[PDB]
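S.K.: Here's a structure for you.
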Amino acid sequence: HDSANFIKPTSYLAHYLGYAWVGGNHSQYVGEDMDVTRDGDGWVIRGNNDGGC
Amino acid sequence: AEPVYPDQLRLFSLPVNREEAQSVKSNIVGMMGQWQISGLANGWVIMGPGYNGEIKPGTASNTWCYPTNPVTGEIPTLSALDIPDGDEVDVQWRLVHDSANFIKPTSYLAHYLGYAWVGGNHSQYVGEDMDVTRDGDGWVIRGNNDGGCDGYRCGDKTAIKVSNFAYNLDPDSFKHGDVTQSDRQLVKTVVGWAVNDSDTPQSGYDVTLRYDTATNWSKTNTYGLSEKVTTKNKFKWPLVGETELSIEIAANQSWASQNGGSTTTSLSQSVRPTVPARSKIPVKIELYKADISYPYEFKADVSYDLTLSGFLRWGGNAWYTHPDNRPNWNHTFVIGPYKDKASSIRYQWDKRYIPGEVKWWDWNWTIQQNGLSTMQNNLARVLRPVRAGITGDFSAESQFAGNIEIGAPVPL
């Protein structure tokens, strides 16, 4: 849940390597508007997709 | 950045962040009417049901807030309950027949989680008019049902079951008494001599006796196929005359699979004497099977398994899927040290801030219904430590018993 030391650096790496759409629908910037969830024994971080795009 | 405990959230109509709102989103959105909209900090808005909980930039007439200097709401620790000394069954009897320190706290927990009819027919109050009985190796506590009652399924009362007691001994307290033997049967003996005709003491001697026993098992599955072609003809041959000739060609395939296992028990004994110069020493070893018995005592901390069994109320219960068809439920908690997540009250309480961990009981629901301090005080009593002195007796059949002897030296 740390934005400046985890969520943004990781999002930029995915972006620089060529992964598409690394961000949510309420911001035009990389790593913004990301949702965090607990899933089994790990965690999943993904852009928010409740609105349109 | 920091954990958010939903019981601390306060809505006003005169400030929670976007990141905080998302981590406990389903609690905030649950506490909202359909089509309602409320504000968050820094220009953000959280929308209620019907908008599916959407968090977007915007404004609102009212705001979700979280207090300055919040609390964690941990379960308090109480001092230990002392039970007068006796054997295991006497100590168990004293615990389950205690009304103020056992029967009522346990009854209230079942009630707060949603179990129906936790009480007898001669009182309108929870935990009153309860009967206690001994059943096999455990105890059963249930409301008395000899008179009549009035309510939907009022004859289907909830039971509280107590079993699987365990002891954490104080390291310096354990003692045992005389060990006695009976029904002794001989397995084998050996006798012999160690002889030293040198001018120095010698310790290089060894006599060893060993006895082993074992069992085993296996299972096998076999499948297969076969194909055959045959031809037959008649011919006239020299001297022999008409002959029937038959030729057969065949092939086959087979597959098999096996599983198995075994167990072995082994016991051995040795004697290794030191023998003086110019002397000899006799030795002897014996092995028997025997029934073994002895008395013991110690001081310890008492733990147990607590099981709740009944049906869950239609109007609301704490099971995380909140069923409404009045199903029969059975759940076990371990009152004592941690073993697992499903059975640990402290684990589940402490993790109530993470929605993905709520797989059994919903403790945020119980707080909303009864109050935070209500639930803290009830759980502190349910989990209170218990101590007692224990006396008892050990017995076992067909165990091993032995004897190893080094005799007096004889000069050569």
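Chain B residue numbers are taken from Swiss-Prot; in order, the displayed residues are 24-37, 48-445.
Method on record in the header is electron microscopy, 2.2 Å.
Even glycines carry a Cβ here, placed using N, Cα and C.
Pasting the feature list from Swiss-Prot:
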MUTAGEN   B:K208 to A  No effect on heptamerization
MUTAGEN   B:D211 to A  No effect on heptamerization
MUTAGEN   B:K221 to A  Impairs heptamerization
MUTAGEN   B:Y244 to G  Blocks the hemolytic activity. Does not affect the initial structure, the ability to bind to cell-surface receptors or the capacity to form heptamers. Does not insert into membranes and form pores; the mutant heptamer is hydrophilic instead of being hydrophobic
MUTAGEN   B:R305 to A  Impairs heptamerization
MUTAGEN   B:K313 to A  No effect on heptamerization
MUTAGEN   B:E390 to A  Nearly abolishes heptamerization
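Let's see these features in context: how buried, what's close, how far.
M.R.: Packing around B:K208 (mutagenesis position) is summarised by its Cβ count: 9 other Cβ atoms lie within 10 angstroms of its Cβ, all protein chains included.
For B:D211 (mutagenesis position), the same-chain residues that are 6 or more apart in sequence and have a Cβ closer than 8 Å to its Cβ are B:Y327, B:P328.
In the three-state DSSP classification, B:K221 (mutagenesis position) falls within a strand.
Using a 10 Å Cβ-Cβ cutoff, B:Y244 (mutagenesis position) registers 14 neighbours.
Long-range Cβ proximity for B:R305 (mutagenesis position), meaning a same-chain Cβ under 8 A and a gap of 6 or more residues, is found for B:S236, B:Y238, B:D239, B:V240.
Secondary structure at B:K313 (mutagenesis position), as computed by DSSP, is strand.
DSSP assigns B:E390 (mutagenesis position) to a helical segment in the three-state reduction.
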S.K.: Tell me, which mutagenesis positions from B:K208, B:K313, B:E390 are within 10 Å of B:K221 (mutagenesis position) if we use the C-alpha atoms?
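M.R.: Taking B:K208, B:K313, B:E390 one by one, none has a Cα falling within 10 Å of B:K221 (mutagenesis position).
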S.K.: Would you kindly give the Cα-Cα distance separating B:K313 (mutagenesis position) and B:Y244 (mutagenesis position), rounded to the nearest Å?
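M.R.: Each residue's Cα considered, B:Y244 (mutagenesis position) and B:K313 (mutagenesis position) end up 28 Å apart.
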S.K.: Given the mutagenesis positions B:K221, B:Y244, B:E390, which pass a C-beta cutoff of under 8 Å against chain A? Sequence order please.
M.R.: B:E390
S.K.: Secondary structure at B:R305 (mutagenesis position) (DSSP, helix/strand/coil)?
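M.R.: Coil, per DSSP.
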S.K.: In whole Å, how far is B:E390 (mutagenesis position) from B:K313 (mutagenesis position) when you measure between their Cα atoms?
M.R.: 74
S.K.: Between B:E390 (mutagenesis position) and B:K208 (mutagenesis position), how far is it from one CA atom to the other, in Å?
M.R.: 45
S.K.: For a quick check of understanding: among the mutagenesis positions B:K221, B:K313, which residue's Cβ has the most other Cβ atoms within 10 Å?
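M.R.: For the mutagenesis positions B:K221, B:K313, the Cβ with the most other Cβ atoms within 10 Å is B:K313.
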